[PDB]
Amino acid sequence: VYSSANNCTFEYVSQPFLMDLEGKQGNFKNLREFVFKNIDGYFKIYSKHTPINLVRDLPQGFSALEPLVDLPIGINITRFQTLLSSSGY
Amino acid sequence: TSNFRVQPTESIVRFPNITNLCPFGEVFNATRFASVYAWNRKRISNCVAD
Amino acid sequence: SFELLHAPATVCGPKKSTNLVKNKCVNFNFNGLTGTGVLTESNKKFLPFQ
Ligand SMILES: CC(=O)N[C@@H]1[C@@H](O)[C@H](O)[C@@H](CO)O[C@H]1O
Ligand SMILES: CC(=O)N[C@@H]1[C@@H](O)[C@H](O)[C@@H](CO)O[C@H]1O
Ligand SMILES: *[C@@H]1O[C@H](CO)[C@@H](O)[C@H](O)[C@H]1NC(C)=O
C-alpha cells in the first residue's frame, strides 16, 4: 500500500541467505535453519543450509549453525514477522 | 636466586583494513551549499572517518 | 557534531597497522586482542569465521 521510509539508520547488502539451491531432482530439500539474536546493540544471524530426505518434520540429525552476519543495530525487537503444498516454516 | 624472562623487542599492531572510508565530499566538496535559512544535514555511519 | 549514547559506535578513525614480525619475542595487538610472545606459522585450520 505504501513504499516510503523517509529514513535510513543502517543499510547492508550481501549474498542472498535463502537462495542456496543444489541437489534438485530428488527428495533432498534444503532445510534452512536460522537463529536470530538481539543483544546489547547487535543483531546476529546464524545459519547452516542442509539437504534432507524427509520433509514433514525436522531431520533429527546434528549440526551447528555458523555466524552469518553481525549488525550494530541498536533497536527494540519485540515482535517479528515472516514474509511469504505450503510446507511453511 | 632469581628468575629470568625474555623481553619483547618490536610490537605488532594489525587490523583488517581501511574500508568504508567516509568521503565527506557531500559537505566539503559539493558545490550546491544551502544558506542558513535551510542548511543541510548529512548523516555519517558505518564508516571510517579520517 | 559527534554523539555518544549507548549504541555501538559505527563511526571511527583509521586503525593504523604495523608490519608482521615472526620468530621473535614481541608485543602484539591483533584486531583488539593483545598479549606477548613468539609468533610462528600454524598448522591449525580455523573455520572461515574463527
Ligand atoms: C519524516 C520523518 O519521519 N523524519 C524522522 C523525524 O521525524 C525523527 O524525529 C528523526 C529521528 O532520528 O528521524 C527522521 O527520519
Ligand atoms: C573538499 C575536497 O575534497 N577537496 C579536495 C581535497 O580533499 C583533495 O585533497 C584535493 C587534491 O589533493 O582536491 C580537492 O578538490
Ligand atoms: C523499548 O526499549 C526500552 C529499553 O531499550 C524498553 O524499556 C521499552 O519498554 C521498549 N519498548 C517497547 C514497546 O517494548
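Using Swiss-Prot numbers, chain C covers 514-563, in order.
Per deposition record, electron microscopy, 3.1 Å.
Cβ coordinates come from backbone N, Cα and C, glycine included.
Swiss-Prot annotations:
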- C:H519 to P: Increased resistance to human covalescent sera neutralization (MUTAGEN)
- C:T547 to K: In strain: Omicron/BA.1 (VARIANT)
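The recorded positions examined here are C:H519, C:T547; by Cβ neighbour count within 10 Å, the least packed of them is C:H519.
Separating the Cα atoms of C:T547 (variant position) and C:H519 (mutagenesis position) is a whole-number distance of 25 Å.
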